[PDB]
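Okay, here's the structure, questions in a sec.
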Amino acid sequence: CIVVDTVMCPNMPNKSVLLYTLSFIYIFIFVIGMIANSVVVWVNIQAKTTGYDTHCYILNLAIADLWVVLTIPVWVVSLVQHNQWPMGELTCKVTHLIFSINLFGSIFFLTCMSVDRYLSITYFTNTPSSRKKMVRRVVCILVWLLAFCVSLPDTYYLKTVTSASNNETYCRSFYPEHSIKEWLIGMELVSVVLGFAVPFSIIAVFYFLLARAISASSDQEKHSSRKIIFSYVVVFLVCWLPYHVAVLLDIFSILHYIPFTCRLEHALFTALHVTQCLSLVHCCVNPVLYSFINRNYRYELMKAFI
Amino acid sequence: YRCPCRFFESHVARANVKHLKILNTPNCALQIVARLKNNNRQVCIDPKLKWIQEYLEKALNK
Amino acid sequence: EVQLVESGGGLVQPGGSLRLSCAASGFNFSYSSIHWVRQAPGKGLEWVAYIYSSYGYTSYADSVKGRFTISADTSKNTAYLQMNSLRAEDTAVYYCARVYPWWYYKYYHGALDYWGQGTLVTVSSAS
Amino acid sequence: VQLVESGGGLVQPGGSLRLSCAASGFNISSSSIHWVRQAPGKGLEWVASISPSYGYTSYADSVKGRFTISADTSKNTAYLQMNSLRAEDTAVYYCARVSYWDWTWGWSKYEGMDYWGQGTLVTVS
Amino acid sequence: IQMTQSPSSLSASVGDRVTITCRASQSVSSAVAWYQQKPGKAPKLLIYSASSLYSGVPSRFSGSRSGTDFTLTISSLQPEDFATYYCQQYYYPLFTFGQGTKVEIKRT
Amino acid sequence: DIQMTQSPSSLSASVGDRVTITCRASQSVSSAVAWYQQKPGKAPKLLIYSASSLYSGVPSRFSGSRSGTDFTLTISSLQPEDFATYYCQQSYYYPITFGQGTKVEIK
Ligand SMILES: Cc1cc2cccnc2c(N2CCC[N@@H+](Cc3csc(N4CCC(O)CC4)n3)CC2)c1OCCCC(=O)O
Ligand SMILES: CC(C)CCC[C@@H](C)[C@H]1CC[C@H]2[C@@H]3CC=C4C[C@@H](O)CC[C@]4(C)[C@H]3CC[C@]12C
Ligand SMILES: CC(C)CCC[C@@H](C)[C@H]1CC[C@H]2[C@@H]3CC=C4C[C@@H](O)CC[C@]4(C)[C@H]3CC[C@]12C
Ligand SMILES: CC(C)CCC[C@@H](C)[C@H]1CC[C@H]2[C@@H]3CC=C4C[C@@H](O)CC[C@]4(C)[C@H]3CC[C@]12C
Ligand SMILES: CC(C)CCC[C@@H](C)[C@H]1CC[C@H]2[C@@H]3CC=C4C[C@@H](O)CC[C@]4(C)[C@H]3CC[C@]12C
Ligand SMILES: CC(C)CCC[C@@H](C)[C@H]1CC[C@H]2[C@@H]3CC=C4C[C@@H](O)CC[C@]4(C)[C@H]3CC[C@]12C
Ligand SMILES: CC(C)CCC[C@@H](C)[C@H]1CC[C@H]2[C@@H]3CC=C4C[C@@H](O)CC[C@]4(C)[C@H]3CC[C@]12C
């Protein structure tokens, strides 16, 4: 009393166009991100000889964004070849480790800057410059350590495998057989809780508080703008919201909470890839928001260049 | 490397299945998908099971 | 209920060419992968190649790569092995078998379930 | 911006006094309020500082344990309470502001006491 | 991959213990198979995976595995079970059959 | 606190001339030294904040510099309004420490 149906999924018809366009845009992300982050680091290091109290987070953030951008060429090479990995296992492990560590570090430094901007009005207002410098250095070390700790487990299990029939080599994660669902789900939770939930919550709450504090004062609100703060919050959403929505839909597909069919395969492949390209505007937009808008930075850059 | 099934299920008995399905995929080759009527859910069956493989072969052979 | 029939064997002068055809009837040809195997006269079995009927995931052995090719026609339900440049060591009996590549986590099923009845191939230059 | 100092007046040795610095033109909670002094015919000397937001206060080594600085944000005021005054405490006390500018956060400088007050003469006979 | 298959031949009688072995020069994740071929007939699959008997094979045949060392045991050999047994591995995209063991009737 | 030695204690420079004052710290202060001036019996007014960033409003004559821990202030043309006392300060470590002053008097 069991009906054995069959379903054959054809090949992907129009994925070549998608991969072409994605690579075309990854080139621009790489070029612009590389240039912008290099300039930020250069001026941050070189502005200490003029007397500025340059900030550690905006230097570490620039370095982390630069490292992530450095691995785009590897991803493009793997992407153009229908998502195949000509390189060896060592290259895949190293690339994944570098990318993961620096991406997590970038997000964590954004959250830390959000908190520090508010504390700099309310709390770090009668604190000697030396004391606050020491506090910032300790926080930088801790954030880098935390990013590395989160990234290690995922890279541990990464292994390149050649399909026994397709004769094509891929690089994926091979978790222990006796527990794979408990691993996949688990990892996803982390990537959604320490990646979007907690960082976004802290960012939104503390930037609202900063806007309230600026509005209360008179000199501050005359000089400071309340639209750039809302720009910070909304930019984080636009970059990182659709990506996590697509990934969660993928997970619900894996757990068979949604019925399977070829349309979902196509409409989830397309969603994952398009959102992955969008989410990397993180590195392109970070300098343009925290550095290139500041009047002090623009004047300093103009002087240094000339 | 994305295919419909990422892991197996190796604790499903004959009495707990009401509708099987065989997926042919470009990446992961032949895969099975069962509909458990105890909770009306959908699971991915392990081909190693003695009864599953023989039942599916007669379905394909016919 | 399941039938595999091989035809095309015979004599082949050195450097010649031949075409073996394996016609299948009795199973879902589009869900199975067809394998070709050898047996030299007096020696043991040696695997030659296969093809995934519905996707063309061909693979060849080391001693035949670049000389042997496979092509599967699902409309007619037949798998063809084209053999080229038969060196005198290619004489054997060629068997056609089929598999259902069930997905296991660490590998794919590859145990040849049903075997044909073999066709002889001779590679010699004599009267 | 304008800071006004109220207090002064000669006091007896070992007595106490309470100076007040009231600021108009900015929210006192967004800047730190410093008290400086200049003895008769001598150079400037630091006395105390306060953050009127959470109450972090710092004192000089000479006067630590005798002075207490406390701010009230409703009226934008900062008070210095002097106890156990000695003879050398005779001076002219100014209240100054160390400005903080939010629009320069990532790329800022080491702000100094831009705005001062006329300050009051404290005598200790 | 080279799959050494010992011994070259076996001399056994009806009912006696019969054992064959297959060593894999590399690691195959239990992806082997054991076939038997009569002198003038096509091979018949006996075991797949490493120990899962085929659908219709008698219960005498039993496969095992220890790391990479695959044994085929035919308890209580009958007259019907006198053929040549071959060892295959299909973990890799290229399959390899063993040299093949021939079991011969022992007399005097 | 951190001492800060400022020399010399009196300039006799005449009008229109160049005047230089120096203040050397004990430890290292990272460009957190400011120069103030005070007229006789009047509140001081910020002159230079940070190592060299001139305050917004003071003439362009005044210019500060830094060399390790050896800061200096230069007034290019001692216009008659520039006869007062000048103090060097540091904010890098609390308590904030001033200099000894340097009275500038006409020749
Ligand atoms: C081109 C590309 C872009 C990506 C953009 C965003 C995320 N990923 C991308 C990616 N891959 C995705 C795979 C899993 N991902 C794991 C991982 C590590 S850190 C991380 N962050 C996710 C967001 C969260 O807010 C913080 C943590 N996710 C490794 C990298 C890319 O490469 C293509 C894969 C091809 C191949 O696999 O060869
Ligand atoms: C696991 C490895 C290979 C991932 C790459 C991480 C490297 C690039 C990270 C790990 C520790 C990081 C350093 C940690 C602390 C500081 C101090 C800061 O004031 C300047 C940047 C600097 C010097 C960081 C540069 C980037 C850094 C070296
Ligand atoms: C999950 C991740 C993204 C959360 C990161 C939270 C960051 C913003 C938290 C973690 C620890 C926190 C620090 C803990 C202690 C102090 C000392 C205090 O005197 C000033 C604030 C400061 C320096 C905090 C700032 C905010 C901080 C850096
Ligand atoms: C950076 C540090 C401090 C936090 C990193 C998050 C830790 C708690 C996360 C990272 C990966 C996670 C593990 C992922 C997989 C498994 C296997 C499962 O069978 C039990 C839970 C367990 C063991 C998870 C527990 C939580 C875990 C260890
Ligand atoms: C937050 C905003 C700015 C996100 C911008 C990207 C949006 C427009 C992207 C994210 C994922 C994309 C979708 C991903 C998958 C599909 C299924 C396909 O069969 C039709 C297009 C469609 C529906 C895409 C349309 C564009 C899309 C919705
Ligand atoms: C942070 C904001 C401003 C980033 C804006 C980048 C947006 C406009 C980029 C990110 C990914 C891009 C998409 C990537 C792939 C495709 C598929 C193609 O068939 C049509 C164009 C389309 C849909 C692109 C349009 C532009 C796009 C949506
Ligand atoms: C380079 C790309 C990725 C940046 C995308 C965000 C752009 C659109 C953001 C970055 C900074 C933003 C500006 C920040 C400040 C102001 C001043 C306000 O009175 C009008 C809006 C305006 C002019 C904003 C418009 C939007 C803006 C230009």
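Per Swiss-Prot, chain B residues shown: 28-89, in order.
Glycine too: its Cβ is placed from the backbone N, Cα and C atoms.
According to Swiss-Prot, the experimentally introduced change B:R29 to Q is described as follows: Greatly impaired chemotactic activity and enhanced inhibition by heparin. For the mutagenesis result B:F35 to A, the note given in Swiss-Prot is No effect on anti-HIV-1 and chemotactic activities. Slightly impaired chemotactic activity and no effect on inhibition by heparin; when associated with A-34. Under the heading heparin binding site, Swiss-Prot lists B:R41, B:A42, B:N43, B:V44, B:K45, B:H46, B:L47, B:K48, B:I49, B:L50, B:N51, B:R62, B:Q69, B:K85. Annotation of the published mutagenesis B:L57 to C in Swiss-Prot: Formation of an intermolecular disulfide bond, leading to a locked dimer; when associated with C-86. No effect on CXCR4 activation, but loss of chemotactic activity; when associated with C-86; the original residue is retained in the structure shown. What Swiss-Prot notes for the published mutagenesis of B:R62 to Q is this: Slightly impaired CXCR4 activation and clear resistance to inhibition by heparin; when associated with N-46; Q-48; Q-68 and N-69.
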Considering only the recorded positions B:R29, B:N43, B:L47, B:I49, B:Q69, which residue has the minimal Cα-Cα separation from B:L57 (mutagenesis position)?
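Of all the candidates listed, B:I49 is nearest in space.
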Report the largest Cα to Cα distance, in Å and rounded to a whole number, among the residues B:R41, B:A42, B:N43, B:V44, B:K45, B:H46, B:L47, B:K48, B:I49, B:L50, B:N51, B:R62, B:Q69, B:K85 that the record lists as binding heparin.
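Greatest Cα separation within the listed binding residues comes to 25 Å.
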Checking B:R29, B:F35, B:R41, B:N43, B:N51 - which of these recorded positions have a CB within less than 8 A of a chain C CB?
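So the ones by chain C are B:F35, B:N51.
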What are the sequence-distant neighbours of B:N51 (heparin binding site), meaning same chain, six or more residues apart, C-beta distance under 8 angstroms?
B:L57, B:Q58
In three-state terms from DSSP, label B:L57 (mutagenesis position) for me.
strand
Counting distance between Cα atoms, which of the mutagenesis positions B:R29, B:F35, B:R62 is nearest B:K45 (heparin binding site)?
B:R62
Nearest of the mutagenesis positions to B:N43 (heparin binding site) by CA-CA distance, picking from B:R29, B:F35, B:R62?
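Going through B:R29, B:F35, B:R62 one by one, the Cα closest to that of B:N43 (heparin binding site) is B:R62.
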Is any of the recorded positions B:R29, B:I49, B:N51, B:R62, B:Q69 near chain A, in the sense of a CB under 8 A from one of its CBs, and if so which?
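Near chain A - Cβ to Cβ under 8 Å - we find B:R29, B:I49, B:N51, B:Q69.
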Going by DSSP, is B:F35 (mutagenesis position) sitting in a helix, a strand, or coil?
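Note: B:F35 (mutagenesis position) is coil by DSSP, not helix or strand.
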Cβ atoms within 10 Å, counted per site: which of B:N43, B:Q69 has the most, among these binding-site residues?
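Most Cβ neighbours within 10 Å: B:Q69.
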How many Å separate the Cα atoms of B:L47 (heparin binding site) and B:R29 (mutagenesis position)?
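Roughly 21 Å, rounded to the nearest whole number.
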Per residue, counting other C-beta atoms within 10 angstroms of the C-beta, which of the recorded positions B:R41, B:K45, B:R62 reaches the highest number?
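Answer by Cβ density within 10 Å: B:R62.
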State the count of C-beta atoms found within 10 angstroms of the C-beta of B:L47 (heparin binding site), not counting that atom itself.
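There are 19 of them.
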Quick one: which of these recorded positions, B:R41, B:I49, B:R62, have their CA within 10 A of B:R29 (mutagenesis position)?
none
Taking Cα-Cα distance, which of the recorded positions B:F35, B:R41, B:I49, B:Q69 are within 10 Å of B:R62 (mutagenesis position)?
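Final answer, ordered: B:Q69.
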Relative to the Cβ of B:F35 (mutagenesis position), which residues of the same chain, six or more apart in sequence, are found under 8 Å away?
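Spatial neighbours, sequence-distant, of B:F35 (mutagenesis position): B:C71, B:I72, B:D73.
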